[PDB]
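*Asks:* There's a structure below that I have some questions on.
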Amino acid sequence: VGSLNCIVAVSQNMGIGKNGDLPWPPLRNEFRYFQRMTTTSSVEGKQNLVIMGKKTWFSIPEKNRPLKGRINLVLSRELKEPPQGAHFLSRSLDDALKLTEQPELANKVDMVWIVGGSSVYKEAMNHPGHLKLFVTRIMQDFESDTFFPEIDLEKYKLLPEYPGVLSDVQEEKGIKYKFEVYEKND
Ligand SMILES: Nc1nc(=O)c2nc(CNc3ccc(C(=O)N[C@@H](CCC(=O)O)C(=O)O)cc3)cnc2[nH]1
């Protein structure tokens, strides 16, 4: 298994969801970015592993629930078995990461992308080692009920550029957004 990454789309107030959905209107090209990022793979395996919380899983339309082309792993303590459409289940992140190097996944997996739950984000960011945060900055206030943990700029450095990532401001449906990538080694 390669790299450990987190991806998120945050609004001005640092909101990531509103009643189990996006605080803002659907932004196509942004969804496109989410998709390509988490899907494209290479060295160390062949396919990416997407780790998400229970609520995150259910937050995705049933239509494309099992994110096509990625190994889907749900994190929960309540669940006894992975929800319909899901591939693997884990009790926690440290449990989920350990899984990634045992026979079952070790060869198969490249990158691991954390995509959901404020609690998952929070813990991942705390995870010791090399990590990158792929953040989409939605440049407006949106009514939220769930938020993204504060990023400690004392350890996370915002990179000047990243290959494949547009560094200028985007706009869709009258909403302007920016792509940012932060890296850390702890
Ligand atoms: N940058 C970013 N943007 C998001 O919208 C995002 N959303 C979440 C959590 N919620 C969801 C909800 C639905 C889908 C989804 O239905 N994804 C399709 C997108 C394809 C397209 O619409 O063009 C996918 O297959 O990945 C993904 C994430 C986590 N990180 C994100 N990170």
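Note that chain A is numbered according to Swiss-Prot, with residues 2-187 shown in order.
Cβ atoms are placed via backbone N, Cα and C, with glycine included.
Pasting the feature list from Swiss-Prot:
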DOMAIN    4-185  domain 'DHFR'
BINDING   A10, 16-22, 55-57, 77-79, 117-124  NADP(+) binding site
MUTAGEN   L23 to F, W or Y  Decreases affinity for NADP and dihydrofolate over 10-fold
MUTAGEN   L23 to R  Strongly decreased affinity for methotrexate. Decreases catalytic rate constant 200-fold. Decreases affinity for NADP and dihydrofolate over 10-fold
BINDING   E31, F32, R33, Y34, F35, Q36, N65, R71  substrate binding site
MUTAGEN   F32 to R  Reduces catalytic rate 5-fold. Reduces affinity for dihydrofolate 9-fold; when associated with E-36
MUTAGEN   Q36 to K  Increases affinity for dihydrofolate about 3-fold. Reduces affinity for NADPH about 3-fold
MUTAGEN   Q36 to S  Increases affinity for dihydrofolate about 2-fold. No effect on affinity for NADPH
MUTAGEN   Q36 to E  Reduces catalytic rate 2-fold. Reduces affinity for dihydrofolate 9-fold; when associated with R-32
MUTAGEN   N65 to S  Increases affinity for dihydrofolate about 15-fold. No effect on affinity for NADPH
MUTAGEN   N65 to F  Increases affinity for dihydrofolate about 3-fold. No effect on affinity for NADPH
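How about a rundown of where these features are and what they're close to?
*Replies:* There are 25 other Cβ atoms within 10 Å of the Cβ belonging to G118 (NADP(+) binding site).
Every protein chain considered, the tally of other Cβ atoms within 10 Å of the Cβ of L23 (mutagenesis position) stands at 19.
In this structure, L23 (mutagenesis position) belongs to neither helix nor strand by DSSP; it is coil.
Mapped onto three states, the DSSP output places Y34 (substrate binding site) in helix. Sequence-distant contacts (6 or more apart, same chain, Cβ under 8 Å) of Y34 (substrate binding site) comprise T137, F180.
For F32 (mutagenesis position), applying a Cβ distance below 8 Å and a minimum sequence separation of six or more within one chain yields no residues.
Listed in sequence order, there are no same-chain residues at least 6 apart in sequence whose CB falls under 8 Å from the CB of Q36 (mutagenesis position).
A helical conformation is recorded for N65 (mutagenesis position) in the three-state DSSP classification. In this chain, no residue six or more apart from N65 (mutagenesis position) has a CB-CB distance below 8 Å.
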*Asks:* Just going by other Cβ atoms within 10 Å, which of the binding-site residues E31, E124 has the emptiest spot?
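*Replies:* Least crowded of the binding-site residues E31, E124, by Cβ count within 10 Å, is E124.
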*Asks:* Does any of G18, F32, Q36, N65, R71, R78 have a Cβ within less than 6 Å of an atom of ligand 1? These are the recorded positions; tell me which, or none.
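*Replies:* The recorded positions passing the 6 Å Cβ test are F32, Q36, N65.
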*Asks:* Just the number: how many Å between the Cα atoms of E124 (NADP(+) binding site) and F35 (substrate binding site)?
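*Replies:* If we compare the Cα positions of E124 (NADP(+) binding site) and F35 (substrate binding site), the gap is 21 Å.
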*Asks:* List the Cα distance (Å, whole number) between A10 (NADP(+) binding site) and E31 (substrate binding site).
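*Replies:* Cα-Cα, rounded: 9 Å.
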